[PDB]
Amino acid sequence: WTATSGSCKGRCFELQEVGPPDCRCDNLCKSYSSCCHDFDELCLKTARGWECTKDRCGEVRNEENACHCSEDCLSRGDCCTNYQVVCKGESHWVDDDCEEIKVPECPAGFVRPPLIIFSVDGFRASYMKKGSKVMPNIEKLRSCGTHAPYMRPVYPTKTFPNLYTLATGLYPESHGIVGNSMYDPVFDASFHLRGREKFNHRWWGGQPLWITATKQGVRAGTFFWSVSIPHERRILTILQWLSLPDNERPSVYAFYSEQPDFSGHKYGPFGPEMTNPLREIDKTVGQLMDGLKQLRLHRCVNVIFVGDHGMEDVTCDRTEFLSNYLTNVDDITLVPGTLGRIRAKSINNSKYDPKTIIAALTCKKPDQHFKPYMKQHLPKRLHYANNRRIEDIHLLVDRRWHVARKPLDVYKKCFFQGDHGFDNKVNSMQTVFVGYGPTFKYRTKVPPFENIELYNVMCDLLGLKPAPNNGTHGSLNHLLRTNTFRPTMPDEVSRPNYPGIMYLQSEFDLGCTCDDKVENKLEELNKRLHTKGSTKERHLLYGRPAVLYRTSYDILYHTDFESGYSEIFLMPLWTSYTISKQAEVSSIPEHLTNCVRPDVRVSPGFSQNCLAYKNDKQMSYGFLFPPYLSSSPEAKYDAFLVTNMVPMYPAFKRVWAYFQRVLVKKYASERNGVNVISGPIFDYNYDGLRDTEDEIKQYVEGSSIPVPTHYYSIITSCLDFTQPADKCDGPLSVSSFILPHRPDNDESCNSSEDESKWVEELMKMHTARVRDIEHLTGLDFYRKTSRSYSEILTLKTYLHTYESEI
Ligand SMILES: *[C@@H]1O[C@H](CO)[C@@H](O[C@@H]2O[C@H](CO)[C@@H](O[C@@H]3O[C@H](CO[C@H]4O[C@H](CO)[C@@H](O)[C@H](O[C@H]5O[C@H](CO)[C@@H](O)[C@H](O)[C@@H]5O[C@H]5O[C@H](CO)[C@@H](O)[C@H](O)[C@@H]5O)[C@@H]4O)[C@@H](O)[C@H](O[C@H]4O[C@H](CO)[C@@H](O)[C@H](O)[C@@H]4O[C@H]4O[C@H](CO)[C@@H](O)[C@H](O)[C@@H]4O)[C@@H]3O)[C@H](O)[C@H]2NC(C)=O)[C@H](O)[C@H]1NC(C)=O
Ligand SMILES: O=C(NCC1(O)CCN(C(=O)OCc2ccc(OC(F)(F)F)c(F)c2)CC1)c1ccc2[nH]nnc2c1
Ligand SMILES: [Ca+2]
Ligand SMILES: [Ca+2]
Ligand SMILES: [Cl-]
Ligand SMILES: [K+]
Ligand code: NA
Ligand SMILES: [Zn+2]
C-alpha cells in the first residue's frame, strides 16, 4: 500500500527514490503502481507534440506543453530537441560534417565526459548495413565513431541475461539472471518477465554499472524506464538531467528502446514491417544528438549505441514436441522456446531419471532440431552451468526452431514470426556496438568482441574501478583514444624444475614395455642437445606458459616437443610443438603400437603406469604430442614416453587420433605452419576454473592418475599467412578448442560413420577462447612475443566461430 495522496510538483523524475508510503515521482513509479495522483498531469505532458513549428518560436512559456519553443527554454533546459533548428537557423546534428573530437569540449563545470548508453532491444547486427538507408543518425555515429561489425551476446540470447551482462561484465551463471524465466530451488521462488517477483533484489548478483558509479562517487541517472513513458519523454528527461547544477548532474545515463525486438517478434527479422521501427529508432537518436548539440554537449558526451541480441526467423510450425519422445511427459517441467531446460515436476517422485530422459531425447529422429545435454557437457564457451537456477538437463535448439512439451502448449498459450535465445555463436543472434565521443577513436573499425567486455570499458570511460567480472581488462584498449587501462602480466607463482637423467630403467616397475631395444658420437652429442632444449625456440614460440598457482612441475625438452609436466597430476599441464607446412605425417610403426617408455628424468613415484590402464576396463590412453608427427624414426621414441601419456576413453581416442593424424597437418597446410599447445583440463564442479586435486571425482582404476573432464589445444600461426608460423614478424592468428572427454560419442549423432564426417563438426562446436583455457588451467600464455600486451589480450579473447559471413 502506498499513501498516493502526496504530489509530484517540482519533483518530476527525481533522482533519489523516496521511501514508502509517500508517493513516488521517479521514472519507475508506474511499475510499482506508486506514483503520486498528479504524475501524469505534471510529468507526462503531451500538449502540442514533440517538435517546434515555425510559429512557436519566441512564444510565451506555457507550462502545459510537452516541450517548449520559448526564449528561456535553453536555460530552463526544456526546449523541444529541434528548437534551434526551427527557431535559430541551426542545422540538425546529422546534416553536419563529422569532425574529429580530439579533446572533450564541455561546458565549464563538467568534471568528466558524461556517458550515455543508448540500448536497443533485438537490434540484429546486419541491420547496420541492411537498414542503413533509413537510419542516417545511427549511420553517422557508426561511421564517424568506433564500431565493430558485430558484438557477441551471451547465452541464452534473451533480454534479461544480456542487459544484466552489459551492466555487470558477468556471465549469466555468475550474475544469476540465467534466463527470462527461472526457478530458484533454495528460495523456492519463481522469476518471470510479467510480475512482481523480478523486483526482489535477491535474483540480481554482481555489481551493475550504476552501483559501481554510485559507490565511487559518480552520480547516475536511473537506468530503467516504465513501458508507458514514450521515447520522446525519456530523451527529454535525460536532457533535463543534463541541465541540472554541477553538484546534482549525473555523469552516466541509460536510454532503452523496446524496438526493434517488439516488431521483430511479430514480423520476423526482415519482415517489410521492420523498416518503420528502424526509422523510428533513428528519429530518437536524432532527437538525442540534436538535444546534445543544443546544450553544447555533442562534443563532450560519449554515446554508446549497443544492442542486447539479434532476431531469428521462427514460426509455430517449426516446433519440436517433447511428447513425441517421452511417454512420461507429465512428470517433467519444461522451460520452453529457443532453449530447453528440464526438471522433475515433483521432488517427491523417485521414478524420475535424468539419465533415461536424456537417452529418450538423444538422436531419436533423422532431422532432430535440438540436442539434449547435461549442463556440464555444454560447450565450455557458453559458460552456462555453475548456477543452481540452471537445470541439470538442457536442450540446445537449432536456430529457427522451438522446443515445447505438448502441442497444446503452442495453440492454447501462428502469432509470432521471430524469436531469439539460441546459441551465442549464431549469426542471427549477434548484435551491435558503436562508440562515439571524445574518449572513443575517430572513424575506427574494431574486430567483433564479446558483450561481457563492455563493463570494464564503461568503467574506464567514467574513471571507475570495475568490480570483479568476466571481461579481460585491456582487451578493448584499442577502442579508446585515451582512458586506457594498462594491465601488467600476472606473476608466475611456480617456477619449473629442469630434471636431468636421474633414474635407471630398472628402477621403474610400471608394467610397460617397448620394443626400443634395437640400438654414434656425432648423434649422441646431438640428442643430448635435444634434451637440453636445442630445438626449444622452434617448438615453444611465445615463451612458456606461466603457472599461476602453487604446484610442482618439470620442464621436459625433446626434439619435436616441449612439455611442462606436473608431478602432482602425473601428466603434462601443457605440451607445445610446432608443425611446419612441409611436415610429413607418418604412421606408428607396427612394432611400436603398444610402446610406452619410462622417462629417465622423472621418478617412478611421479609417473603413470601401464598396469593401471590394463586393469581399467573403461579407460585407455593417448598422447599429447602425437607420434604421427615425429620428425624422424628416432625422434618417434620420445612421443612414447610415459610422461607424454594421458588417460583417454576409447570413444574419445577416435576424436583425438583424427585430430592428431589428420587435422593438425591440414591446419599447418592451410595456415603455413601451426604451433600447437595441448593439455588436460579438470573441471568436475563445472565452474570454468581449474580444479584443485581434492576436486577430482575420477581416477584411472587403482591409481592416483586423475581423469580430465576435457582436453584443449591452442593452435597459433601468423595472421599474415605468407609468413611461416615459426618466423612471424607481426600479429598472430589463433583458434582453440576445449573438447569434452566423454566415454561415448552420443553428442555426435553421426559417430558410427567415419571420423571425416563428424569429428571436425564436434570440434567446431567446442571452439574456445585462449582465455577460457587460461581460467580452466591456471596458466598464462603468450608471455614472450614481440606484440603489445593489449593486443595479446584481444588475441586471448578471440573466438573462432565457424559461422559464414555477416
Ligand atoms: C567470472 O567472474 C566472477 C567475478 O569475479 C567469478 O566469480 C567469483 O569467483 C570467486 C571464486 O569462485 C568467488 O569467490 C568466493 O567468494 C565467496 C563469497 O562470495 C560472496 O560475496 C561476493 C562479494 O560481494 C558475492 O558476489 C557473492 O555473490 C554470489 O552469491 C549470491 C547469493 O549468495 C548470488 O546472488 C550471486 O549471483 C553470486 O552467486 C554466484 O557465485 C557463487 C559463488 O559465491 C556461486 O556458487 C553461484 O552459483 C553464482 O554463480 C557471494 O555472496 C566465498 O565464500 C568463497 O570462499 C571459499 O573458498 C575459499 C578459497 O579462496 C576458502 O578460503 C574459503 O574456505 C571458502 O570456502 C568455504 O565455503 C565452501 C563452500 O560453501 C566450503 O566447502 C568450505 O568448507 C568453506 O566453508 C570464495 O572466495 C566469488 O564469490 C565469485 N563472484 C561472483 C560475483 O560470482 C567467476 O569465477 C568468473 N567466471 C569465470 C569462468 O572466470
Ligand atoms: O523489454 C522487455 N521487458 C521489459 C524491460 O524490463 C523494461 C525495463 N528495462 C529497461 O528500461 O532497461 C534499461 C536498461 C538499459 C541498459 C542496461 O544495461 C546497460 F546499462 F549496461 F546497458 C540495463 F541494465 C537496463 C528492460 C526491459 C522485453 C523485451 C524483449 C523481449 N523478448 N522476449 N521477452 C522480452 C521482454
Ligand atoms: Ca531482448
Ligand atoms: Ca573447477
Ligand atoms: Cl529462459
Ligand atoms: K583399459
Ligand atoms: Na553417436
Ligand atoms: Zn524479444
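We number chain A the way Swiss-Prot does; in order, the residues shown are 51-463, 468-573, 576-591, 617-887.
We read in the header that X-ray crystallography, 2.2 Å was used to get this structure.
Using the three backbone atoms N, Cα and C, a Cβ is placed for every residue, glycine included.
The DSSP secondary structure for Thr209 (mutagenesis position) is helix. Residues or ranges marked as Zn(2+) 1 binding site in Swiss-Prot (evidence: experimental evidence): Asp171, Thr209, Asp358, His359.
Look at Swiss-Prot and you will find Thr209, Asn230, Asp311, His474 tagged as 1-tetradecanoyl-sn-glycerol 3-phosphate binding site, backed by similarity to another entry. Listed in sequence order, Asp171, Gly172, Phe173, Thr209, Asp358, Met361, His474 are the same-chain residues at least 6 apart in sequence whose CB falls under 8 Å from the CB of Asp311 (mutagenesis position). DSSP assigns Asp311 (mutagenesis position) to a helical segment in the three-state reduction.
As annotated by Swiss-Prot, Ca(2+) binding site applies to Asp764, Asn766, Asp768, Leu770, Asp772, with the evidence given as experimental evidence. DSSP gives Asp772 (Ca(2+) binding site) a coil state; it is part of no helix or strand.
DSSP states for the domain 'SMB 2' (98-142), grouped as helix (H, G, I), strand (E, B) and coil, give 9 helix, 3 strand, 33 coil. Taken from Swiss-Prot, the feature domain 'SMB 2' applies to 98-142, supported by sequence analysis.
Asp171 to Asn appears in Swiss-Prot as a published mutagenesis result, with the remark: Abolishes lysophospholipase D activity.
Quoted from Swiss-Prot for the published mutagenesis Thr209 to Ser: 15% of wild-type lysophospholipase D activity. Counting Cβ atoms from all protein chains shown, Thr209 (mutagenesis position) has 20 others lying within 10 Å of its own Cβ.
The annotation that Swiss-Prot gives for the mutagenesis experiment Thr209 to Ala reads: Abolishes lysophospholipase D activity.
Under its mutagenesis annotations, Swiss-Prot gives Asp311 to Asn the following note: Abolishes lysophospholipase D activity.
Annotation for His315 (mutagenesis position): same-chain Cβ neighbours under 8 Å, separated by at least 6 residues, are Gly172, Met361, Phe470, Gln471, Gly472, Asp473. Looking at Swiss-Prot, the entry for mutagenesis of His315 to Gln says: 20% of wild-type lysophospholipase D activity.
Other Cβ atoms within 10 Å of the Cβ of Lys430 (mutagenesis position) number 28 in total over all chains. DSSP assigns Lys430 (mutagenesis position) to a helical segment in the three-state reduction. Per Swiss-Prot, mutagenesis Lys430 to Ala is noted as: Impaired secretion. No effect on lysophospholipase activity.
Think of the gap as 2 residues with no coordinates, bounded by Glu573 and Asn576; the Cα atoms of those bounding residues are 10 Å apart. The CA atom of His359 (Zn(2+) 1 binding site) is located 29 Å away from the CA atom of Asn766 (Ca(2+) binding site). Distant neighbours of the domain 'SMB 2' (98-142): 282-283, 285-286, 289-290, 292-294, 336-338, 340-341, 343-345; these residues of the same chain sit at least 6 beyond its ends, with a Cβ under 8 Å from one of its Cβ atoms.
Rounded to a whole number, the distance between the Cα atoms of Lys430 (mutagenesis position) and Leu770 (Ca(2+) binding site) is 11 Å.
Residue pairs drawn from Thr209, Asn230, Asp311, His474, the listed 1-tetradecanoyl-sn-glycerol 3-phosphate binders, are separated by up to 14 Å at the Cα level. Local packing around the Cβ, expressed as the count of other Cβ atoms within 10 angstroms, is greatest for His359 among the binding-site residues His359, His474. Taking the centre of the Cβ atoms of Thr209, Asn230, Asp311, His474 as the 1-tetradecanoyl-sn-glycerol 3-phosphate site, the nearby residues of that chain (Cβ within 8 Å, site residues left out) are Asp171, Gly172, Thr207, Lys208, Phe210, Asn212, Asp358, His359, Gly475. Reduced to three states, the DSSP call for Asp171 (mutagenesis position) is strand. Checking the recorded positions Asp171, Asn230, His315, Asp358, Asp772 against ligand 5, the ones whose Cβ sits under 6 Å from it are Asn230.
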